[PDB]
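To start, the structure itself, in structure tokens.
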2 protein chains.
Amino acid sequence: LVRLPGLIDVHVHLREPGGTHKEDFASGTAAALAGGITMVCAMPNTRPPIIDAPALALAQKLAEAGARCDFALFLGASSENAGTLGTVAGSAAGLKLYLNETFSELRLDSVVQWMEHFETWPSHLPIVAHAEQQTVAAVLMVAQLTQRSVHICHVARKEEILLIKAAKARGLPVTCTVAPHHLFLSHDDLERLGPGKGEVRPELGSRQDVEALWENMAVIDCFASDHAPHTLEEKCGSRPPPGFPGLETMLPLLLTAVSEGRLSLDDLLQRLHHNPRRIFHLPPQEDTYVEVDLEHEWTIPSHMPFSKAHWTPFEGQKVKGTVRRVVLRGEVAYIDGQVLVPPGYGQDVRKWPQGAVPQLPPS
Amino acid sequence: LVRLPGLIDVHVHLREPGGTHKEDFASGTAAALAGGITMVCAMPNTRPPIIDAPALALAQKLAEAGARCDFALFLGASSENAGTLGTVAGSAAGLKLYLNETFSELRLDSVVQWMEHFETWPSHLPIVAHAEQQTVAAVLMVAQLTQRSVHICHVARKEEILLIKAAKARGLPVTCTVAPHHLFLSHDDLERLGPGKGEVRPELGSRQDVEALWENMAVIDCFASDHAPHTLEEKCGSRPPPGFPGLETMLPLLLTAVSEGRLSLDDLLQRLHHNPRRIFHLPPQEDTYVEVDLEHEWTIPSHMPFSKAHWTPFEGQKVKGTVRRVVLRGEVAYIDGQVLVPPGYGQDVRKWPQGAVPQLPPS
Ligand SMILES: NC(=O)N[C@@H](CC(=O)O)C(=O)O
Ligand SMILES: NC(=O)N[C@@H](CC(=O)O)C(=O)O
Ligand SMILES: [Zn+2]
Ligand SMILES: [Zn+2]
Ligand SMILES: [Zn+2]
Ligand SMILES: [Zn+2]
């Protein structure tokens, strides 16, 4: 067995409030623990969406009562809320901008609206953007015009990682995350998945996109699942929403890659622990660790045990490595397929004294 | 009468070679002279497209034999020609990038291809981009990464002009052009035009887009027609190509605006003479001038006399101001509805000693 620190997934969709047949805080954080994850950051594209103080207050209580691991909640940018989030901004994981079409009603239709958010959101707090292809260059321009940093979530294309690489070479403050489906799946998999299951944003890339991401691993700051649960009925239906569940498969896939020498254990810990902490200013978790077994070989089944999504695009993949035990803040939280902490054990890390983002005092 | 210097239209499509039922050098430059224009820069989206030395050589001869006014020819960026244009680059007006869907096969599908052109095209030579909405921010980012300037053609939206305004305020080297249809037409006109005639890229904007362009006139560097002739049969057909003819209506519309006090005569001369010269390094034309009459009131007819397009989206608009006489290099070129210089009178200004772009000698 190997002992790892508590891993952090900075990009999950837990569907509560409003989509709880797909997942809720209790089921989604159970999936997190089973995947060796002890802290999650939940996206705001719920129903109602987390785009104002009252929606945030509601989500916070739902999470505090339902979460089994620790968490922070993102606020979402809308066409109406720029300049209105200053009072609650510090209590959120960060601000999420949806800049392309995806499972969300929050798309901003004008770059001027992006600028307004970059100008009004506190400068010391994280901004994350769903930005695909040329949109990555556009949001980078807005970040430069407003003189601040931006984080690009789920980078999926050779085009995108090479653009980010060029920006870092010029010293621009940009960081990025890559999700496991964009490292381990490609167009070649759509035959097997079909057009419904295969729907995700950004879409699965070519083999060349996948190869470019591996070749440019040094450019990738974080891994995150983009856990996006939808039921099989929805994925197989007439208007399939995009997204894959992934909390329970992420670490097993990456541990397999480690065992094959495609990256080191440190590469993994930088991207699932240290970089998430430092980019999102997330606090340490006392007495918290994950024990993995690197020798157990298994095949991913048609669905993982915990997520309500009840399906997985990785069905049939051979992996080596499994999560054996998770201890969270001194309590056994997970052992071999059984979660052992109840809904509500998890806490909002932004309310911990060490979880606040340091800022310069009033002028 | 008022005497103006020779006006320059930096963005015309003359359709030769390959689309000569829509327009050719002879008919298109006749339309230019009638519109008070003595020098045009022709775009490369012809058939074959001007994307290599042999296509350029062909277009140059066709222009030299057919043009009635002076001209320069753009090269077009393709997915294959980056790094191959150095030998002929200096003979072109500049390099044109097509970054969105429009009447062209030259769209570049990856921002990496944009970067390659910005890195390989000589740094002292003009680059123009068809870039809409967020694409404006994206190409600006590529210009910054490669540390050079870019010119944005046909700006049509409040979103775009405000982005450019913000970039100029930060001292970024960007310039832009606005076409008359985006100052004088809007959504409100689509009722009258219909869905076929009304097809253009960028599409007609809202009244708010139009108002934003007028309010931000100080941000606009050039006016150009984006003369994009297609026959009525094509515009009224099942797959209408986008674009308006505009060489013969541009100056009359702008002179009307001058007479109404919406801008000054100087505002007009900066944008149709001085700024085109300095951004594209176009040479002066000896013994060349345009005489306009600011008092004659008339209504734009169903088609203007010269363009083969044989239709106009400005039909029915009341204008005040008309071109009475054009002298080009010491010859009467146009009087009151009659062109008096033959096809081939016009010359390639990039072959004039004063028409070369100054550059630092070899290292
Ligand atoms: N990526 C997806 O395909 N879906 C995500 C939304 C998102 O991350 O854009 C979801 O919330 O379902
Ligand atoms: N603007 C248009 O609607 N059409 C132009 C092309 C262009 O300028 O994009 C054309 O060549 O027809
Ligand atoms: Zn997303
Ligand atoms: Zn997401
Ligand atoms: Zn264009
Ligand atoms: Zn054009």
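For chain B, we keep the numbers from Swiss-Prot: what you see runs 1461-1823, in order.
Determined via X-ray crystallography, 1.9 Å.
Cβ from N, Cα, C; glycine included.
What Swiss-Prot notes for the published mutagenesis of B:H1471 to N is this: Abolishes dihydroorotase activity. Here Swiss-Prot describes B:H1471 to A as a published mutagenesis experiment; the accompanying note says: No zinc-binding and no catalytic activity. Per Swiss-Prot, Zn(2+) 1 binding site is recorded for B:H1471, B:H1473, B:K1556, B:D1686. One mutagenesis experiment named in Swiss-Prot is B:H1473 to A, and its note says No zinc-binding and no catalytic activity. Marked as (S)-dihydroorotate binding site by Swiss-Prot: B:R1475, B:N1505, B:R1661, B:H1690, B:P1702. Under its mutagenesis annotations, Swiss-Prot gives B:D1512 to N the following note: No change in catalytic activity. The feature Zn(2+) 3 binding site is assigned by Swiss-Prot to B:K1556, B:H1590, B:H1614. In Swiss-Prot, a published mutagenesis experiment is listed as B:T1562 to A, annotated Abolishes dihydroorotase activity. Quoted from Swiss-Prot for the published mutagenesis B:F1563 to A: Abolishes dihydroorotase activity. According to Swiss-Prot, the mutagenesis experiment B:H1590 to N carries this note: No catalytic activity. Recorded in Swiss-Prot as a mutagenesis result, B:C1613 to S carries the remark: Reduces dihydroorotase activity. According to Swiss-Prot, the mutagenesis experiment B:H1642 to N carries the annotation: 11.5% of wild-type catalytic activity. Annotated active site, for DHOase activity per Swiss-Prot: B:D1686, in sequence order, evidence recorded as similarity to another entry. Quoted from Swiss-Prot, the note on mutagenesis experiment B:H1690 to N is: 3% of wild-type catalytic activity.
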Recorded positions close to ligand 2 - of B:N1505, B:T1562, B:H1642, B:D1686, only those whose C-beta is under 6 Å away: B:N1505, B:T1562, B:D1686
Chain-mates of B:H1471, B:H1473, B:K1556, B:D1686 with C-beta within 8 Å of site centroid, Zn(2+) 1: B:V1472, B:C1501, B:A1502, B:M1503, B:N1505, B:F1534, B:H1590, B:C1613, B:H1614, B:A1684, B:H1687, B:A1688
Recorded positions (B:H1590, B:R1661), the one with most neighbouring Cβ atoms at 10 Å: B:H1590
Intermolecular Cβ proximity, recorded positions B:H1473, B:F1563, B:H1590, B:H1690, B:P1702 versus chain A, under 8 Å: none
Subset of recorded positions (B:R1475, B:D1512, B:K1556, B:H1590, B:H1614, B:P1702) lying within 10 A of B:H1642 (mutagenesis position), CA to CA, in sequence order: B:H1614
Residue pair B:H1690 (mutagenesis position), B:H1614 (Zn(2+) 3 binding site) - Cα distance, angstrom, rounded: 18
When distances run from the Cα of B:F1563 (mutagenesis position) to each of the recorded positions B:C1613, B:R1661, B:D1686, the nearest one: B:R1661
Mutagenesis positions close to ligand 5 - of B:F1563, B:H1590, B:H1690, only those whose C-beta is under 6 Å away: B:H1590
Recorded positions clustered about B:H1471 (mutagenesis position) [Cα within 10 Å; pool: B:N1505, B:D1512, B:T1562, B:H1590, B:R1661]: none
Among B:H1471, B:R1475, B:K1556, B:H1642, B:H1690 [recorded positions], residue with fewest other Cβ within 10 Å: B:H1642
Least surrounded among the recorded positions, given as B:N1505, B:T1562, when other CB atoms within 10 Å are counted: B:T1562
Sequence-ordered recorded positions from B:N1505, B:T1562, B:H1642, B:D1686, B:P1702 with Cβ under 6 Å of an atom of ligand 6: B:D1686
Candidates B:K1556, B:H1614, B:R1661, B:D1686 (binding-site residues) - the one closest to B:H1473 (mutagenesis position) by CA: B:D1686
Packing count at B:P1702 ((S)-dihydroorotate binding site) (other Cβ atoms within 10 Å of its Cβ): 17
